[PDB]
Each structure stands twice: as structure tokens, then as C-alpha cells.
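S.K.: First the structure, which I've put down as C-alpha cells, then a few questions once you've had a look.
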Amino acid sequence: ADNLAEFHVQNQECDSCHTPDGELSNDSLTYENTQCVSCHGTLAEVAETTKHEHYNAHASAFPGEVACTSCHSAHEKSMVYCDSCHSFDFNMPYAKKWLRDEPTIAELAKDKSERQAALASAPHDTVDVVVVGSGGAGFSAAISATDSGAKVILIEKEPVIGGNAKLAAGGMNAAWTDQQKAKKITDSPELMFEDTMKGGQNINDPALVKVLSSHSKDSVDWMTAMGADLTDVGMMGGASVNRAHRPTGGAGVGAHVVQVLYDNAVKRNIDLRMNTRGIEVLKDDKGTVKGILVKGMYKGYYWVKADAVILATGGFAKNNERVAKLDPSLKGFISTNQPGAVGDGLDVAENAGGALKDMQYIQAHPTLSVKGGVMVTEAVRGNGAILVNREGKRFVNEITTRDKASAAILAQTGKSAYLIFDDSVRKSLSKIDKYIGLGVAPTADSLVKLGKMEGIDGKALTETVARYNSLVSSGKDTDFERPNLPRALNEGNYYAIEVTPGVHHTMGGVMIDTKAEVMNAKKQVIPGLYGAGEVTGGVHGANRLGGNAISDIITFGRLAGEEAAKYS
Ligand SMILES: Cc1cc2nc3c(=O)[nH]c(=O)nc-3n(C[C@@H](O)[C@@H](O)[C@@H](O)COP(=O)(O)OP(=O)(O)OC[C@H]3O[C@@H](n4cnc5c(N)ncnc54)[C@H](O)[C@@H]3O)c2cc1C
Ligand code: HEM
Ligand code: HEM
Ligand code: HEM
Ligand code: HEM
Ligand SMILES: O=C(O)/C=C/C(=O)O
Ligand code: NA
């Protein structure tokens, strides 16, 4: 058989998968996936028949209900969604090699005749608010506009929810929380503001940082009121005190928060459509939003009539060509992002008249696993790990800013470095057991053997750790002046992870005011158009602090949702 449908029609009718009139139920393929599930079992039942020791196509930490048609198309060969970041050994029937080629919003100009036909038809739905993107900002806004009495449609162009927010590990920054107080942490919104400005080089828009800092406690209480666990409070670089909140025992912040938001959306019956891309914000004759034209991967173009459009489409860090244009130094770097984080929501914003700002500031995360090509949380260094070069020495304050840490790493022999830590750090941060499970953290009971394994000078490494621990115990890092030295590296076994920088976050984007209203180049509000999260510029300045993006998405998403509901 050349495809999965042809295979199944050797013993089945067309309607063992399709509805009675045979039309596609919707762009989520609800009815159709349900048929796959009714013969093959749910996603968990199917994982039992495809186990591998260290991985499984049908089991992943992705939140939400992952549709079988996310990877299995019926009438054509398709691609495994895990291959946009890993290379596991899979043998999916009717597979084809992972290759994302999504047209730009500009190349979508060519569909002049379908667009026109769709815009001359009646709107397909008429609601109060349309939310574009199912990352943190997008679900938060959908929920808060709904809890504000507005009817919402939430759309996601990918087949799965969560964007890059489902990958967050380190934590969500917040200050002066009840979680921090119970952890005997002393902080204030003023220290977080101050760490943020300093952190972004005083380029950040101060009114936005003030919203960021002043609403962060509330953003954490909101999430916690909806069911999240954000009681573990750790440190990341450029913070004065520990203020990165995440689940108990240091598990990832991302997948958990996106799972809480999805559950909350679901309880409210929020209309969520997958495989549905926002293409053009529609405006009336007085330049205010009247709706949006969308492109359903399965049922074509159609428009949603609405008073308000919230753009929560995240960044363009996956887009190395745009990234290279703005920063030539990042050309050819690997990236930590999901495959559709390419900037198309920015094009929608501009075409709508929104102006952009800070676009030249692109953050490279300092520690991507060379072996796995995936981000290794900075909470690994925050909970105590050190960085050593191939000569087995420390070479940088490990909890310095991302810019500095990336530069020191690229300057080392081989252009990479090694995270080094023990079982006390491991046990303090459960996330580390994910990297051990990926095969990216070799271990040994002595630094002498660990260094032999990885090409690190063994005796040098042993004396480096011994010096570090003595620096921990005396309380001052007089070598590199790391300001927080939480743990001696002396328990149980040792572990090394080889790390190198990757494109990670774009601090510039659509220009928003304090109510998340998109403005033009004159700084005039575009009525009905809002912007929230990494698609916006001005929050993070020239350099974002680890932990500040999940705080930003919850805060600015919530608020845009509320403001869009009021506006109407
Ligand atoms: C690997 C990794 C670890 C990180 N760790 C942390 C952490 O620990 N703490 C922290 O503070 N930050 C962290 N960050 C940053 C990060 O989580 C965020 O910057 C990011 O998720 C912002 O969320 P968002 O909702 O704004 O966008 P996203 O979560 O990226 O969601 C955007 C969504 O919009 C959809 N979309 C885009 N364009 C369109 C369109 N035209 N139509 C319909 N849908 C569209 C995208 O497909 C996507 O699902 C981490 C980032 C990553 C990638
Ligand atoms: C799009 C929807 C579905 C998906 C993604 C899916 C998935 C799959 C895949 C990946 C295969 C392997 C084919 C090969 O080996 O070449 C398969 C085979 C099979 N499917 Fe489906 N399926 C779907 C719908 C259904 C339905 C509706 C039925 C029954 C009416 C069904 C019953 C079977 C059977 C009997 C086989 C052969 C082996 C077996 O499972 O006993 N499938 N399916
Ligand atoms: C001869 C039998 C069948 C006929 C005539 C048929 C017809 C179609 C048509 C016409 C479309 C495209 C519609 C559009 O673009 O609006 C389609 C898509 C689809 N069909 Fe079928 N179908 C048949 C069998 C099946 C079977 C057996 C399955 C599942 C195993 C299936 C699952 C799907 C899915 C999931 C889609 C969406 C696109 C895709 O994955 O290719 N179909 N079908
Ligand atoms: C309930 C939803 C799904 C069903 C019913 C389904 C069905 C199946 C079946 C029946 C097989 C072959 C089983 C066998 O040969 O024993 C298979 C293989 C596979 N499917 Fe799925 N699938 C689903 C969802 C997904 C998703 C969401 C992904 C990707 C993220 C995926 C990726 C794969 C891969 C990679 C293989 C080959 C497995 C390997 O080599 O380990 N499937 N699927
Ligand atoms: C169904 C699809 C996928 C599967 C089955 C899968 C499987 C895994 C596995 C087995 C691990 C090691 C952790 C563990 O032992 O559970 C892992 C780690 C990781 N994968 Fe995936 N992966 C998938 C898709 C993706 C995609 C698309 C990305 C990025 C967009 C991604 C990013 C990561 C990250 C960042 C980690 C590191 C550990 C963590 O951050 O929790 N994965 N994945
Ligand atoms: O967990 C991390 O390394 C990243 C956090 C961030 O980008 O804020
Ligand atoms: Na941005």
C-alpha cells in the first residue's frame, strides 16, 4: 500500500473512518481521530504495543490530547512530529522524512481567489474574541476573556497545543509570593523589576516591566488557583534571590502549566481549533478590527467575525534566516524551539498596522545538549552544577547572563563545555532525570573516570571540583565570583553533560502598551488588536532573564484577555 487509507480499505469501507456524508468533521479531525481510537485504543493503549527502553512514539510529555492524525495522515505519507527535535529510531508505516516547509503569510498572497471567495461569504462564526496561538499567552487570554463574559475561539496552526511554552523547564519568575515566603525566601516586586531592567540593559520599556513585576505574584496565584503546583523555587542567572517557581521537586514548569491551562479551557468548553492558522486581521472602515481570515489545513479558508483579535503566536527563534538577518553572528546555530516558531504571527501583526520594536535582540541559550540538540535547563546550574572546559577547569560564573555565558562557552577548546554535577544536584531537580533518560548525562563514580569517558582532563577535573567545594564551603567564589553557591559537588556519583549555545528567544516584536494593545509606528492604539507574550517587544529589553518568559505569558495573556472582553 502506498498510504494508510489504501491499506485500511483492503478490508474496510470508507465510512469506518469518515462521517456518513463523508465530509471532514473539522480542522481538528475530531470524528476521524475518534474512529482511529475506537479501533486501535487511546494514545496510552497504543503506547503499550510500541515500547522501546528509552523512548516511545505513543508516550510523550506533550500536554493535551495528541491527535493520531498529528503524525498519521490517511491519504498521503506523513512525518513523525518527534523528528523535528530528536532522531529516535522509528519505523512508522507510510513515514516520510521530517521537513517543515510552511508558506510565509506573504506567499499566501497567491491564494487571491480562495481568499476573496472566503471573505465574500458569511462569517463562519461570530464571537466576541478570537485568540491566535495555543501557547501560555494564548490559553491564558482565552480563559480570562471567557471568565470576563466574552465568547472566544482559540486557534493553533500546529497539530498539537502548547507552542514553545510546553517545553519550559527552569521556572516562572514571580515576587513576593506565598511560595517564596514558605521557602524562607525574601524578595519584592521592586527587586524583580530592578533585576529585569539591569538584566535587559535598561533598554526594556519600564512601564511593561512594572506590569511584569507588579502582576507576577497575582499571575502565580491565578495559575495556582486553577490547579498548578508552583511551590519549588529555584535560582536562574541574573536574579538576586531564588524566584523561579515550578512544581514540587524541580520538575519542568512548561508542560505542567500548559496542561493546567488546557484543563481549565476544557472545563469552560472553550472552542479550540487545531490545524488552523490565523492569516489576516480584518478591519472595518474606521480601522478597528472586524474579524480575522483563517486557513484550516483541512477545510480551507474562512473568516471569523469578532470585535477583538489577540495575537499570542510566540517568537521567530526557529527561523534562522530571519534571525541571521538581524544578528549575523547567530547564522547556522541550532535552536531550542518547536518547528512552527517562525515569526508568521509578526507578519500578521504588521500587515494589521502593528509596529515592531527591539527586533535585533535575539537570545541564544548557552547550554543546549550537543548530544541531544535540546535545551538543558539553566536550573541545572542554578541548583549547583558547574561548567568545565576540556582542560577540566572552570572558566565562567555559571549563573551569569546568557550573552556572557554563551560567549565564554564558545571560547573554550572545542567551542563547547561540560555541565558537571553530583547526586545532590540530581536529586534536588527532578528535570535532570529527563536528561539522564535521553542518554545525555554520562556518569561515573569518580571525576577521574568521568573525564576519561568524555575527553576531559581527569586529574584537573578532580582538583577543580575539590577547589569549587572549598569555595562553596568558604562562601565566596573568588575565582569567577558566582554569587550563589548552593551545594557542594560531593554526593554519590558524578555526571557530565556536553553543552553549547542555540538560538532560543526573540526579545523584539509587536509594540504593545500596558493594556496589551498593539500600537502603530505613531504609537496609536489599533482598536480591537491585542498582543501577548513572546510575539511582543519591549518587555525584556536587550536580554531576558531566565524565568521571565513564562511570567510574561501568563501576565500579559491574562490581561489582554480581560481587556479584549471589556473592549468587547
Ligand atoms: C526549550 C525551552 C525552555 C524554556 N524554559 C523556560 C523556563 O523555564 N522559563 C521561562 O520563563 N521561559 C522559558 N522559555 C521561553 C518560553 O517558554 C516562551 O518564550 C514562550 O513559550 C512564550 O510563550 P507564548 O505563548 O508567548 O508562545 P508559544 O508558547 O510559542 O505559543 C505560540 C503558539 O502560537 C502558534 N501560532 C504561531 N503563529 C500562528 C498563527 N499565525 N496562527 C495560529 N497559530 C499560530 C504557534 O504554533 C504556537 O503554538 C523556554 C523556552 C523554551 C523554548
Ligand atoms: C486515521 C485513522 C487510523 C489510524 C491513524 C490507524 C493507524 C493504523 C496504522 C498506523 C496501521 C498499520 C498499517 C501498516 O502496517 O501498513 C493500522 C492498521 C490497522 N488498522 Fe488502523 N488506524 C486508523 C483507523 C482504523 C479503523 C477505523 C480501523 C477498523 C475499522 C482500523 C483497524 C486496523 C487494522 C485491523 C489494522 C491491521 C492490523 C491490526 O491492527 O490488527 N484502523 N492502523
Ligand atoms: C475509499 C475510501 C475513502 C474515501 C473515498 C475517502 C475520502 C476522503 C476525502 C475525499 C478526503 C479529503 C476531503 C477534503 O479535503 O475536504 C479524505 C480525507 C481524510 N480521510 Fe479519507 N476516504 C476514504 C477512506 C479513509 C480511511 C479508510 C481513513 C482512515 C484510515 C480515512 C481518513 C481520512 C483522514 C484522516 C482525512 C483527512 C486527510 C488525510 O489524512 O489524508 N479515509 N478522505
Ligand atoms: C491513538 C493515536 C494513534 C494511533 C491509534 C496510532 C496507531 C499506530 C499503530 C497501530 C502503529 C503500528 C503498531 C504496530 O505496528 O504494532 C503506529 C506506529 C507509529 N506511530 Fe502511531 N498512532 C497514533 C498516534 C501517533 C502519534 C501522535 C505519533 C507521533 C507523535 C505516532 C507515531 C508513530 C510512529 C513513529 C510509529 C512507529 C513506531 C516505532 O517504530 O516505534 N502515532 N501507530
Ligand atoms: C511524541 C513526540 C516526542 C517524543 C516521544 C519525545 C521523547 C522524548 C524523550 C523520551 C525524552 C527524554 C525524557 C524522558 O526520558 O522522557 C525527551 C526529551 C526532550 N525532548 Fe522530546 N520527544 C518528542 C517531541 C519533542 C519535540 C517536538 C521537542 C521540541 C519541540 C522535544 C524536546 C525535548 C526536550 C526539550 C527534552 C529534554 C528534557 C525536558 O526538557 O524535559 N521533544 N523527549
Ligand atoms: O530553563 C531554562 O534554561 C530557561 C529558562 C528561560 O529561557 O527562561
Ligand atoms: Na519578543
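Method of determination (from the header): X-ray crystallography, 2.2 Å.
Backbone N, Cα and C atoms are what each Cβ position is placed from, and that goes for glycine too.
Taken from Swiss-Prot, the feature FAD binding site applies to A137, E156, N164, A165, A169, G170, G171, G278, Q338, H505, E534, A549, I550. Residues or ranges marked as succinate binding site in Swiss-Prot (evidence: similarity to another entry): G170, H365, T377, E378, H504, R544, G547. Annotation of the mutagenesis experiment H365 to A in Swiss-Prot: Reduces catalytic activity by over 75%. Residues or ranges marked as fumarate binding site in Swiss-Prot (evidence: experimental evidence): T377, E378, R402, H504, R544, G547. Here the residue is the original one, but Swiss-Prot notes a mutagenesis experiment at this spot, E378 to D: Strongly reduced affinity for substrate. Reduces activity 10000-fold. Record note (Swiss-Prot), mutagenesis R381 to M: Strongly reduced catalytic activity. No effect on substrate affinity. The unchanged residue is displayed. Looking at Swiss-Prot, the entry for mutagenesis of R402 to A says: Loss of activity. In Swiss-Prot, a published mutagenesis experiment is listed as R402 to K or Y, annotated Reduces activity 10000-fold. Among the features that Swiss-Prot reports, active site, proton donor is placed at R402, with the record citing a curator's inference. Quoted from Swiss-Prot, the note on the mutagenesis of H504 to A is: Reduces catalytic activity by over 64%.
Mind running through what each feature is packed against?
M.R.: In three-state terms derived from DSSP, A137 (FAD binding site) belongs to a helical segment.
In this view, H365 (mutagenesis position) is surrounded by 23 other Cβ atoms within 10 Å of its Cβ, with every protein chain counted. Under DSSP, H365 (mutagenesis position) is assigned to a strand (E or B) in the three-state scheme.
Cβ neighbours of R402 (mutagenesis position) (same chain, under 8 Å, six or more residues apart in sequence): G237, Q363, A364, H365, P366, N543, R544, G546.
Counting only same-chain residues six or more apart in sequence, the Cβ atoms lying under 8 angstroms from the Cβ of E378 (mutagenesis position) belong to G170, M236, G237, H365, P366, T367, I399, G546. In the three-state DSSP assignment, the secondary structure recorded for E378 (mutagenesis position) is coil.
For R381 (mutagenesis position), the same-chain residues that are 6 or more apart in sequence and have a Cβ closer than 8 Å to its Cβ are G237, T367, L387, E398, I399, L419.
Secondary structure at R402 (mutagenesis position), taken from DSSP and collapsed to helix, strand or coil, is helix.
Under the DSSP three-state reduction, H504 (mutagenesis position) is assigned to strand.
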S.K.: For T377 (succinate binding site) and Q338 (FAD binding site), determine the Cα separation and express it in whole Å.
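M.R.: It is 16 Å, counting Cα to Cα.
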S.K.: Looking at the recorded positions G171, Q338, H504, whose Cα is closest in space to that of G547 (succinate binding site)?
M.R.: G171
S.K.: Just to be sure I understand the packing, how many Cβ atoms besides its own are within 10 Å of the Cβ of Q338 (FAD binding site)?
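M.R.: Around the Cβ of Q338 (FAD binding site), 22 other Cβ atoms lie within 10 Å.
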S.K.: Write down the Cα-Cα distance for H504 (mutagenesis position) and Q338 (FAD binding site), rounded and given in Å.
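M.R.: Checking the Cα atoms of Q338 (FAD binding site) and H504 (mutagenesis position) gives a distance of 10 Å.
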S.K.: Any idea what the Cα distance is from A137 (FAD binding site) over to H504 (mutagenesis position), rounded to a whole Å?
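M.R.: Just about 17 Å between their Cα atoms.
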